[PDB]
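See structure below.
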Protein chains: 2
Amino acid sequence: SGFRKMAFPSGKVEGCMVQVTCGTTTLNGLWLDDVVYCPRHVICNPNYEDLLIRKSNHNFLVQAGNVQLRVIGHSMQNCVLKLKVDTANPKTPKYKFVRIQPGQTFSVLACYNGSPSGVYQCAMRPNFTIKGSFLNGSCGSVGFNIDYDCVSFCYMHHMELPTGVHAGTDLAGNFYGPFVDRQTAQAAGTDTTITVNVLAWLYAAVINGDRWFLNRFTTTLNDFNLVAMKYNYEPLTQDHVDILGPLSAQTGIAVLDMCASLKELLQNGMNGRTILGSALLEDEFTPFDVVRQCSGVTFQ
Amino acid sequence: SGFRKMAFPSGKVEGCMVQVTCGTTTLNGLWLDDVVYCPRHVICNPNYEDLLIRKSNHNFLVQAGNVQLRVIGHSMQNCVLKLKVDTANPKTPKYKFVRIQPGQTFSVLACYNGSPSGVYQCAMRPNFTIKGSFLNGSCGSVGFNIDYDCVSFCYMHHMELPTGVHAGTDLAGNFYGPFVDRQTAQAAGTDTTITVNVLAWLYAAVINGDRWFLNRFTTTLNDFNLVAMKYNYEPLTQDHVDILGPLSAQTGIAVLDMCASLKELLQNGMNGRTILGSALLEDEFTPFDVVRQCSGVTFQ
Ligand SMILES: *[C@H](O)[C@H](C[C@@H]1CCNC1=O)NC(=O)[C@H](CC(C)C)NC(=O)[C@@H](NC(=O)OCc1cccc(Cl)c1)[C@@H](C)OC(C)(C)C
Ligand SMILES: *[C@H](O)[C@H](C[C@@H]1CCNC1=O)NC(=O)[C@H](CC(C)C)NC(=O)[C@@H](NC(=O)OCc1cccc(Cl)c1)[C@@H](C)OC(C)(C)C
């Protein structure tokens, strides 16, 4: 038992992290097979197409540890740079590039100078930001999930917004949300709480024996969504109800009954109690995270 | 910016995790050089000395992935078993066995069947328990810190207590706290909040721009400790004040001034605000964790 915000083991990703230096800029790259992926703002209101035609293969310094990789080609894919190197990474895991949906989670391997610093779990907020921990030089750090032996890369870090939240791209270089890799006034836009995840976390709570918030009451999906809206929760759909089925089945609490408990938690607060060690309703655990952690799934 | 509960990158430890099966028990082992370390309760109110003399080298099945390791010797060191194998782990990092102090933190690589499941950060509670996330079969998962390229192993998991908290040993097999690896009635004993860590976390908050809890007030170390005691906080010492010096210097808030803010947070609560995304005072970040995260230290 116990419930922690858990990241995937980072070993497969650590072996892909390299340092990319061009001119006065140093950041992280992701070395898979013979390609290094990195944010395009490594290159010297810009017009990165103009800026890249002015570059030479030799302008890009790529350190894999204490071994430099020779760049033999470069190209730009949206907001990422693909640096072709003459050496395939022998540590390349099986991988995919996936774009995730707001509400889904992933692990971030925060890196500086191509060296992993730490690993933590994030969710893609409904406003396409993430609340990460990124210092200057962390660009090119990646977010990922692991499914048995397959790494799905879903995020590369590009920038911080004025509210302290973070924005980036998928590994094809397409930003999450309406952001651009320029130093122009940009703002996150209003966020909402991920309702399905809060309910998943309440099920995790019951599995670990916090039950004080349960009740005999019930509600319909509609009447629930009426209350969710007032509290800036995002609407709960029948598909969310379905995804919560397994957790409902294991605890024997109908999804709509857990909605009634959430309703009262929203309207009354927590009255000094905590749930799973939190005094707030937590929304960065998906139903899958709960099942994975509360069932013991591993990865090779 | 941003502040997350960050674990160390787990790659160095993932390459040490093996599966140890003896009889009807399977758990995790730690393979360093030609020795596999694992909880002694893998072996068939027990008297483990009697139980081990009855065992044979061949009774211990050790899988490193899809490769079995031959056991060529065994011995017991307190509550851990040391299984001598005929193959040195080529992935053995530079490492040390350290015993940590209550209040210190470490990363846990939760494993099942020798396969890493997830990584998360823990603190050793003042009552020598940890609040982990451990399912049946997780014994032998280890806790660790990484200092540049050196892994300090500090924890091996042995058991869960009735309150859902966890107990284990250092890598020399000596339990943290008054626990024993028997199925006899055992209880955690009363915990306290790690005061120095709460203050460190308040400094992290200021570094990230939560300042609402600051005040013009001050207090002496004594008058602070008088209030800490009422709230079941552990006493703050001058040495804790000293360790908070750097964070005090960076924010320009004297340690004793931050104590005054903590005092008022203790006596008034948080009035619906949050600090670093928490509605509770967080005590599992050490002053070192704060500096490491808010300064960008890496590891090779
Ligand atoms: C890459 O290492 C780095 C990572 C960030 C540095 C600190 N934390 C990070 O996550 N990325 C950048 O430095 C990035 C480079 C540009 C060219 C993409 N710039 C930013 O992250 C800035 N964000 C930004 O431009 O927001 C829009 C904006 C424009 C004008 C005025 C304001 Cl207030 C906002 C960051 C570093 O700048 C701040 C938002 C002021 C922190
Ligand atoms: C090793 O894989 C495993 C890890 C735990 C299983 C579930 N979560 C874990 O962290 N360790 C054990 O199963 C361990 C084996 C013994 C021989 C060390 N046993 C326990 O963790 C039990 N703890 C325990 O004995 O506490 C004392 C006790 C005795 C009698 C009655 C009570 Cl209520 C407590 C656990 C599995 O048992 C519970 C505390 C009832 C969950």
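Quick note: numbers on chain A are straight from Swiss-Prot, i.e. 3264-3307, 3314-3569, in order.
If you check the header, you will see the structure was determined by X-ray crystallography, 1.9 Å.
Note that Cβ sites are derived from N, Cα and C of the backbone, with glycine treated the same way.
Around A:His3304 (active site, for 3CL-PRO activity), the same-chain residues six or more apart in sequence whose CB sits under 8 Å from its CB are A:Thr3288, A:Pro3315, A:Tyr3317, A:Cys3408, A:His3427, A:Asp3450, listed in sequence order. The active site, for 3CL-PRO activity feature in Swiss-Prot is assigned to A:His3304.
In the three-state DSSP scheme, A:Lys3353 (variant position) is classed as strand. Here Swiss-Prot describes A:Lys3353 to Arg as a natural variant; the accompanying note says: In strain: Beta/B.1.351.
Neighbour list (A:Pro3395 (variant position), Cβ cut-off 8 Å, at least 6 residues apart, same chain): A:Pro3371, A:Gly3372, A:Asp3460, A:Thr3461, A:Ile3463, A:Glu3503. In Swiss-Prot, the entry for natural variant A:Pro3395 to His states: In strain: Omicron/BA.1, Omicron/BA.2, Omicron/BA.2.12.1, Omicron/BA.2.75, Omicron/BA.4, Omicron/BA.5, Omicron/BQ.1.1, Omicron/XBB.1.5, Omicron/EG.5.1. The structure shown retains the original residue.
Following the DSSP three-state reduction, the secondary structure of A:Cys3408 (active site, nucleophile) is coil. The annotation active site, nucleophile is assigned in Swiss-Prot to A:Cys3408.
In sequence order, A:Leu3505, A:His3509, A:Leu3513, A:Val3524, A:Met3527, A:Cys3528, A:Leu3531 are the residues near A:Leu3468 (variant position), counting only same-chain partners six or more apart with C-beta under 8 A. For the natural variant A:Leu3468 to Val, the note given by Swiss-Prot reads: In strain: Zeta/P.2.
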Checklist outcome for this item: Among the recorded positions A:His3304, A:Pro3395, A:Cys3408, the ones with a Cβ under 6 Å from any atom of ligand 1 are A:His3304, A:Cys3408
Item to check | Proximal but sequence-remote residues of the same chain as A:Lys3353 (variant position) (Cβ under 8 Å, at least 6 apart) | outcome: A:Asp3297, A:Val3298, A:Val3340, A:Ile3341, A:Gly3342, A:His3343, A:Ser3344
Checklist entry - What number of additional C-beta atoms lies within 10 angstroms of the C-beta atom of A:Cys3408 (active site, nucleophile)? => result 25
